Protein chains: 2
Amino acid sequence: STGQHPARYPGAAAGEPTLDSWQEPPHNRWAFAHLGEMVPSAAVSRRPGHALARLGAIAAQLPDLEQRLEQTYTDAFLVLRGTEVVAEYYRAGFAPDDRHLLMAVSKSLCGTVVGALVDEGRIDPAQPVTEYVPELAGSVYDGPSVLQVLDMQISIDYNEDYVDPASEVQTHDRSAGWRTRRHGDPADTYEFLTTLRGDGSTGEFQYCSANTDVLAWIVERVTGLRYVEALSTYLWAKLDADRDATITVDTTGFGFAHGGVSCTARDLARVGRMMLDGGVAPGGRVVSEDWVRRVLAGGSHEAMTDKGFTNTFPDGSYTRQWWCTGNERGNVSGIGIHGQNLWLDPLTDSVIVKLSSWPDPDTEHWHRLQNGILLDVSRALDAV
Amino acid sequence: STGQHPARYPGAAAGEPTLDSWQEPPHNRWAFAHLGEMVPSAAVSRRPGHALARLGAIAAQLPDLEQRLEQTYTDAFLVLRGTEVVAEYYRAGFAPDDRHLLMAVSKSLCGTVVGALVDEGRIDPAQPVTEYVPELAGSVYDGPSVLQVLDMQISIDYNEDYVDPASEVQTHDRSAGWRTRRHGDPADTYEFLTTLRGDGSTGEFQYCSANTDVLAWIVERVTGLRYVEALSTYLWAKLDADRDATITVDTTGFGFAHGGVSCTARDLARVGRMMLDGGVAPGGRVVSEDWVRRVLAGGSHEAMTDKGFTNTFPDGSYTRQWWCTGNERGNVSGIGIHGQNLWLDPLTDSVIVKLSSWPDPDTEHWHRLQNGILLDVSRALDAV
Ligand SMILES: NCCCCCC(=O)NCCCCCC(=O)O
Ligand SMILES: NCCCCCC(=O)NCCCCCC(=O)O
């Protein structure tokens, strides 16, 4: 068993409603107001064709920028310098206020929610995961600290290969509803997480999407809130965002914390703005000054043995669900597959959002092109 | 085979993407911007507990109105007199701008889209269904006219019982994704519709949710648009609505035309306002003056043999996806199970929206209470 989880609505039994019960009372009062949480749904537009390019301020220094964005399958691109939007691009068919899947940029949002609860003293990163989720006893998460989950420094038998049909990634997807279930698959994300094992070693970076969903589970046990609601209460509702974000949910209503958030480019930039403002957003403080400082400082370099990342960023590292380049600019970024970045450039007090749809999830080729763009744009923002 | 359907996105193969392919190219460019269409998803609120009652203008004549609304499981209630909102109620936990499932009030919206295409001369109600959907040859829809579909005057072997697990209603739900699929179930709504049979007789009213989805299929074949888009282009985008509506979609992306729309109470009222304005909305004419006049006029009374409806409304009838009371006020209404009404009161130039969640889909008890409220409120709007 996976223990207590936040009810889908006040008074709801465990796991209720399901696809087969949502039309029945008492579930239907909630379900009729939230049907998209149960059944795939399309927007019927209240508004009655070509790319929008407003690169302007940086166009002079990067003349071929629009072409470079096209070549990296860019859907939305936005540069926020200070509080000002100084450059924007949206592909044909994607409106400025359309939402876009963040993939693992979602992880950086989850880490922020954890940080908020650390600031409140409700989570101690030094404590073992099992202090908050006892039901993870007997799994690979039995022993490691919350900080080791945050920093992805737990050795886990989990093949994070996004194209291999046999990988734990796909089983993770099937358990959560991103792919069609197979017979024998775990019923939900919580159950899947408890099946994970490892050799017990810690301290070396291993990127594993399961870690973030464990963080979200901790958030739920500490707050009593559905992760969906915690993500709003501790982060999204303080941003003065233009639109709600969305997050996919599994059959229990658990948000897909490691990859399932969608939002507008402009609103995602507000998360970066909060980070460069020492953790404060328009609606109040989100995380502590110290938390932000530790993110910008980076993780242990020696833990970072991912040759892929360090080939580009030799002094790079990872901490608290952020990638840290360790480059001369101190760039830090949320990253999601197929070309999602929430990229911070503290030197120029700027945030770069790039949301894309590369044909491939993760190759050296696409990252070389993408990082070239983000670095060039960052440098174009320097005083001259 | 069910023939040509509108692609989910430009250039998409038939049936693409599926839950298992949406992360792959070329699907992922579309899917990353529309993930809610593929995977159940929750809103993450951008906004940081008790019922809102603003009945006022009619409160004096109906002192116990709020209690009566509570007793009928009212979630949202709104009265539009002319262009003015003169009364509103929202239960605790439901915000004024929250969306609510319409159930079969959705049918009246679909009929409106059909009406728009009739006004354009792209649909002739006198023509057989098979003029537009040849693939329905061999089914119960082989022979009947489009108007007979619109008026629900086709005898069909289809048990429209919402609680019986053996009914065609539930098979319809399973085919479309409202309930969990069983082995052997049709793959999508189109396939399900082609399995329907009847004795061949027409002319008598038989309420059948399949009829509306056949209408939506016709809309798609005539326009080349996904029903989701047609519902926007021909109706929703002309309303000057506050919010998008939503509609659930099946695995091909086909909107659940007969019951799956959700919208705000205020925006639903704009549909009623359009009907009482002779078919014109802020964004342009939606349907012809003649179409609206025929809706208000009613269908054939002799076709209406539903003892349930006629017990309350002896001179009642049904036409073009609207229920016509035939009462002394000429009231007409969209109706959906569990207490949804888009109720028109032409005498007072008023629209009443009531969106509810009765524990039961359809009983004499709930309809007696609900109709009592709608009639009392209508009469309270009369000059005195
Ligand atoms: N389970 C569905 C996919 C989950 C999202 C995975 C994701 O977005 N991963 C990002 C990996 C970034 C790697 C960056 C690098 O190595 O340089
Ligand atoms: N397939 C899922 C449910 C489809 C919605 C059915 C629905 O809303 N039906 C309305 C029936 C109204 C009957 C009114 C009366 O008889 O007075």
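Each position is counted from 1, following the chain as shown.
The deposited model was determined using X-ray crystallography, 1.6 Å.
Just so you know, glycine gets a Cβ as well, placed from its N, Cα and C.
In Swiss-Prot this protein carries:
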- A:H258 to N (Swiss-Prot position 266): Enhances activity (MUTAGEN)
Checklist entry - In sequence order, which same-chain residues at least six apart have a C-beta under 8 angstroms from A:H258 (mutagenesis position)? => result A:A104, A:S106, A:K107, A:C110, A:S209, A:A210, A:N211, A:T212, A:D213, A:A216
Checklist entry - Three-state secondary structure of A:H258 (mutagenesis position) from DSSP? => result coil
Checklist entry - Hey, how far do the C-alpha atoms of A:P48 and A:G49 sit from each other in angstrom, given the 4-residue hole? => result 12
